[PDB]
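Peer 1: Once you've had a glance at the structure underneath, I'll fire off some questions.
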Amino acid sequence: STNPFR
Amino acid sequence: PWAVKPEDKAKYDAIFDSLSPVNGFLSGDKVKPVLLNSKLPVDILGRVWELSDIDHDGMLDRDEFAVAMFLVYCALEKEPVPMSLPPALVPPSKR
Ligand SMILES: [Ca+2]
């Protein structure tokens, strides 16, 4: 997982 | 050339070093708030970070945090952001 925005 | 200039990346290095850089990297925990402050939705920061994440390590280095600063400031007064890391945004460290 990644991108702590979505 | 690099979509970002030295003056545009110079301010990015201040916001990048204002969250406490680690070996030249910022965790989304420091950038997320930096992008959530642009009044933009997580769709711009969820996509501006990705195109900003040049190494995909879950952090924005001084060069990655730069690509995410003009990508966030342009979504407020210029235009939205695409999801395709353009080759004109890659720093020289990726040469
Ligand atoms: Ca990264």
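Numbering, chain B: per Swiss-Prot, residues 121-215 in sequence.
Placed from the backbone N, Cα and C atoms, the Cβ positions cover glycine too.
Swiss-Prot feature annotations, pasted as is:
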type	residues	note
BINDING	B:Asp173, B:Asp175, B:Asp177, B:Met179, B:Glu184	Ca(2+) 1 binding site
DOMAIN	B:160-195	domain 'EF-hand 2'
MUTAGEN	B:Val154 to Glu	Loss of interaction with STON2 NPF motifs
MUTAGEN	B:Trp169 to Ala	Loss of interaction with STON2 NPF motifs
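Quick one: where do these features end up spatially?
Peer 2: The Cβ of B:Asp175 (Ca(2+) 1 binding site) lies under 8 Å from the Cβ of B:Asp181, B:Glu184, each of which sits 6+ residues away along the same chain.
Beyond the ends of the domain 'EF-hand 2' (B:160-195), by six or more residues, the same chain brings 123-124, 128-129, 131-133, 135-137, 141-142, 144-148, 150-152, 154, 201-206, 209-211, 213-214 to within a C-beta distance below 8 angstroms of the stretch.
The secondary structure of B:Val154 (mutagenesis position), as reduced to three states from DSSP, is helical. For B:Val154 (mutagenesis position), applying a Cβ distance below 8 Å and a minimum sequence separation of six or more within one chain yields B:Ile135, B:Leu139, B:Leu146, B:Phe185, B:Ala188, B:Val192.
When secondary structure is read from DSSP and collapsed to three states, B:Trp169 (mutagenesis position) falls in the helix class. Taking the Cβ of B:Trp169 (mutagenesis position) as reference, residues of its chain lying under 8 Å away and at least six apart in sequence are, in sequence order, B:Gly148, B:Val151, B:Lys152, B:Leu155, B:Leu180, B:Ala188.
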Peer 1: Just name the winner among B:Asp173, B:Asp177, B:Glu184 (the binding-site residues) by count of other CB atoms within 10 A of its CB.
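Peer 2: It comes out as B:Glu184.
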Peer 1: Which are the residues of the chain, B:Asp173, B:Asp175, B:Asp177, B:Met179, B:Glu184 excluded, whose CB is within 8 A of where the CB atoms of the Ca(2+) 1 site average out, their centroid?
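Peer 2: Once B:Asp173, B:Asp175, B:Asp177, B:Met179, B:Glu184 are set aside, the remaining close residues are B:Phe145, B:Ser172, B:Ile174, B:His176, B:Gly178, B:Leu180, B:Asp181.
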Peer 1: Name the recorded positions, out of B:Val154, B:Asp175, B:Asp177, B:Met179, that lie close to chain A, meaning a Cβ-Cβ distance under 8 Å, keeping sequence order and answering 'none' if none do.
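Peer 2: Out of B:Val154, B:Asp175, B:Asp177, B:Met179, none lie under 8 Å of chain A.
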Peer 1: Using Cβ atoms only, which residues of the same chain lie under 8 Å from B:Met179 (Ca(2+) 1 binding site) while being at least 6 residues apart in sequence?
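Peer 2: Set apart from B:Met179 (Ca(2+) 1 binding site) by at least 6 residues yet with Cβ under 8 Å, we have B:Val142, B:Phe145, B:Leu146, B:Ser147, B:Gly148, B:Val151, B:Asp173.
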Peer 1: Helix, strand, coil residue numbers for the domain 'EF-hand 2' (B:160-195) per DSSP?
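Peer 2: Going through the domain 'EF-hand 2' (B:160-195) residue by residue, I get 23 helix, 1 strand, 12 coil.
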